[PDB]
Amino acid sequence: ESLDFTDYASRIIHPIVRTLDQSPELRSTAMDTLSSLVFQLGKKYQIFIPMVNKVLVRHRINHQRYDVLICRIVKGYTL
Amino acid sequence: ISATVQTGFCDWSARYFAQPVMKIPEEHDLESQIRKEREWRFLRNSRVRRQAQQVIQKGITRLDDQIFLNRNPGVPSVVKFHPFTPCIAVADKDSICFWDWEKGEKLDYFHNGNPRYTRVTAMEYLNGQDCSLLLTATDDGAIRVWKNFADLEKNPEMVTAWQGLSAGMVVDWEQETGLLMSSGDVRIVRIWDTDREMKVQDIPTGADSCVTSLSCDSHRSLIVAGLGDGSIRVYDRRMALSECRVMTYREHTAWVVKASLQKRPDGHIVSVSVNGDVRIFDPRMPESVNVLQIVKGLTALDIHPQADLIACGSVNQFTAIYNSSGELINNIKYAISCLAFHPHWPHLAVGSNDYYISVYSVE
Amino acid sequence: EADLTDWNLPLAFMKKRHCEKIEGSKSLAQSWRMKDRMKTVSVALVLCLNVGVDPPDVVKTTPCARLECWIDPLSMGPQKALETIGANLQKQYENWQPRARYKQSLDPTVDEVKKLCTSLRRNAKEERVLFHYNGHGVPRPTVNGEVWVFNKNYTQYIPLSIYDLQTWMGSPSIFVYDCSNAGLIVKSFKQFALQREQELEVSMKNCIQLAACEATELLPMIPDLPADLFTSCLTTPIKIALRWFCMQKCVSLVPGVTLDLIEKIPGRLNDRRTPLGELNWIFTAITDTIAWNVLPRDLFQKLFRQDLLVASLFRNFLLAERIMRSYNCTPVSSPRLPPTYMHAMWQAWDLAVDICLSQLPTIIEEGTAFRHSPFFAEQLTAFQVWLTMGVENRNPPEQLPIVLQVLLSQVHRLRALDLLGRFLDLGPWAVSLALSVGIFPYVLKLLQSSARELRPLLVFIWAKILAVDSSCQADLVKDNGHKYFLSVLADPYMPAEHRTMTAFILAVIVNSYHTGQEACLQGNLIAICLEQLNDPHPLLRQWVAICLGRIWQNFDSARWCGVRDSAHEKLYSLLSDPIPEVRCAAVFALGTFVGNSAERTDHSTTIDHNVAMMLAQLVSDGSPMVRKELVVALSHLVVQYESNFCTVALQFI
Amino acid sequence: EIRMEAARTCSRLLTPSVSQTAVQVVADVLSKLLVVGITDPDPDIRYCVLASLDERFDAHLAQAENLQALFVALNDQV
Amino acid sequence: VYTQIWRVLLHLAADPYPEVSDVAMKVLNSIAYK
């Protein structure tokens, strides 16, 4: 919410994706962290979208806020 | 005031500056897909030239094979073979049927647009080597050019059209020179340059009768022009218009069905009138070298430059295919008003009064 | 092999006129034009400094923050200091907007504020008025939407309702609040805005608001920074930007750079060749770049293009947002901006500062010549690298507003004009972008230059622009830029490629525009055009002929000049031109010449019959494109003699 | 093993690296490659891809979009 | 002179190309009804 996290996108996103496999309990918290990060990255998150989508389908992760944010990013609307 | 129309010419011209300029054009790109497909077509062309040249060295065998027999709605007036792509345009008085001789299917059907009195006499294939077009000169004078004539995803498209002149009309395309020489009932042989879209030279024929046929020589100026009275003039366009006429030998009295010239440096004008007698002339001689008499009542004739077969016709359904020396090869038993050889393969089309199109082949 | 024969063959009837249709491209809705130009006519400086007194709400630390408008109030004594700060503050604002009526209010009453605001509203009823509020000396604003002022005796803090404060000020206005809980004012302002909108059934978008802090946040108490931290940022950005740079951890990278060297930095804020003016110029580019990349195009032109002073305030607001963020402070704006503090361009600003004031020890002490920054050079290098692979419609280049800033000097003007042309070449989408960023009034100002090296570059740039937006013909006549091009068209040494573009530019200015036809006629275009009518370039011959045809389009004066010069006679040569574009252009001009006879003397009729028979010998022509214009040309002849052609038509019936 | 080899293959087959179509193709492939080099979970594949982006490609890597990817890569776990 | 230019427009009216014949016919018909 307060700091800039663009620099450290890989250092976080890759452990998160890995956390969403190895443990289903953290899946909720981690997805909430991911959506917030996505909101902060914006168009810079476009790179990671293919890989994360792959991990979501593997465990049917259907987050409301995240799907909205991706939809907005692909559309290009800013809010 | 609403009748005042304004062309989009001044606006279309301004589009030149919207497009980029500094960058390399698409044609200069050696690795572009259009150039690769063009180089692939030229690779296919050089193969078809080589393979056809190899068949000529093996001689010409008897030709009796019928690849197909279809029927058109109209009478076949003029036939041409596309040099490389198998597209055999068989035009009619009020249409241009585009047939094929590998699938064996009707590919397209145009309407030329000309009135009922007029008739499409002559036809050519412009830019036959690649991105070919179809010139369609009408007998009254109208010339017009058609693109995308046997395509899957495309329709008829008339590129350009302009009233020429003003027998019917005769044409001799010269791909390398870029010129086009309309002629017919008039006493003039115009030379329309297609790069400048203007008539360059208007050579006077010097003959009362109509110019029934007209054939020229590549890499030289040797405009041969048969005439309805019988004579066969030859003109050189390099000299002055008054001096353009070189020879005027007359040894016939009938319409010249097809005064055809060979592409060799040893040019031989094989002229066959309605009488049906061949007289092989030369451009450098005043009289005929060889003489032949084939059919009494000739109706239409065709020749091939690569193979010297004088494909004759007959009222009694015969198709005499003799040599220039006059030897008998075949007499294929079925107004045969259209025969047409390929520029490369020894294929011979035939077309009787009945609207039936064939395509023969030498095994 | 049999391939050299194939490649060396003319492809007949395969050219632009054949493949593409002869049709004009539909002009897009050019929205780049500014709707209106605002002018900040007057400024209200409400200063509640309360010098010599401390507000009860905030228990100030013993050092606290003393500097106000870069003036220690306790040094000068209470009354003089308050007058001095008001004077300096006016000067500071006069750096950005020197032509505005300033009226200070120093610890004002309520009536005093009422009479002040109502007078400034009377002066500029329809124009923006700035309201500056500095509440460092009064208690923090209340939740009920109130702001504190004094009583006549300065014995009681009187509250002032934001509703009443926004009553006296009008619709077009901008509000700057520099106080502790400044968010409360902005919230309550929008409330009273909504409350007024509810009352209107049975002034929101117009009113802009900037606030130093969020309602919860407090202003920093740090002795190093000035107390007037927000106002200083808005009004002296470079000054605090260097002082803040010297407070960060990044000073270790430049040892021997204290605040004392920053005080004694040489130069001024105007002279861009000095060290101080260099930074100000760089800063203006960087801030305008961040804004264009982050904000949506609509809101950018609203704030950064409408009027200069607002654009300057928001430019400096972005710097305030960055600095105050580092002290748990968040500035607030009424049109909410997305956070720009972490933009990449900010890193470039640090390096630019670092290199600029690493030389200061040698400039002050050794007296070394200040070498200019490579910043603008390197930014053009980045734009050039982008152009190499810029064919695709990818994200636009960040540096586009920097290219604009580079055009203002001469040092890099040649390189920028080149690159800008290459960019416009890419396509009409790019020309639209360059018009939206606001290149037009600067490219037009360069037409006042006399540097002949610029002539080929400006001709190119203007041809691309006028190809898209033909309405700019209005502007070129106003500024007498058509004379600049006339000179290029009468220069034999100028290549025929650039002279061709020049003839097109003139053919657009003249196109269906009587003011431009009358202006180019007086500039002797027809005589100049005929001098170039027999050039060895088929593009020039075509357009020069269209240009000639357009100038006498429904304008008999240009026809008479053509009759004196005898142009119609010289045009018959083009009727036998090889290139059918030229023949067509020739038919166009000869047709437009006939069409505007307007029942002149008999001479005209004999000339029209001479032009008729010369056109009547273009029937047997190969190109139908020419034959089509031949009809349109003979249409003009029929329209002129409609009564005569009716006699011929009725005869053969 | 397929991803790791297909990466080595494409990076080798782009040694022929003016035609706009080829540039747009190289730009597309190299954008996909950079995405794999940033986003692939298996850090061996990410290392191979990054190592394969040699001097040859530096004309393309210097583009803004490609440089924004590379910056993220300076904060890799490995 | 007008006889000659009307005969010219007759040639453009009977043009092989459709676009030229169409535009020539419009302009030629806009005379007839006057």
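Throughout, chain C uses Swiss-Prot numbering, with the displayed residues spanning 18-219, 236-686 in order.
Method on record in the header is electron microscopy, 4.1 Å.
Including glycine, each Cβ sits where the backbone N, Cα and C put it.
Taken verbatim from Swiss-Prot:
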MUTAGEN   C:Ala560 to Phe  In alphax3 mutant; abolished interaction with GTP-bound RRAGA and recruitment to lysosomes; when associated with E-597 and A-635
MUTAGEN   C:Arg597 to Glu  In alphax3 mutant; abolished interaction with GTP-bound RRAGA and recruitment to lysosomes; when associated with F-560 and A-635
MUTAGEN   C:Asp635 to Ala  In alphax3 mutant; abolished interaction with GTP-bound RRAGA and recruitment to lysosomes; when associated with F-560 and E-597
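Mapped onto this structure are the features recorded in Swiss-Prot.
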residue	record	Cβ within 10 Å
C:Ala560	mutagenesis position	14
C:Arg597	mutagenesis position	10
C:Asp635	mutagenesis position	7
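Taking the Cα atom of each, C:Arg597 (mutagenesis position) and C:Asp635 (mutagenesis position) are about 15 angstrom apart. Between the alpha carbons (Cα) of C:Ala560 (mutagenesis position) and C:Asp635 (mutagenesis position) lies a span of roughly 24 Å.
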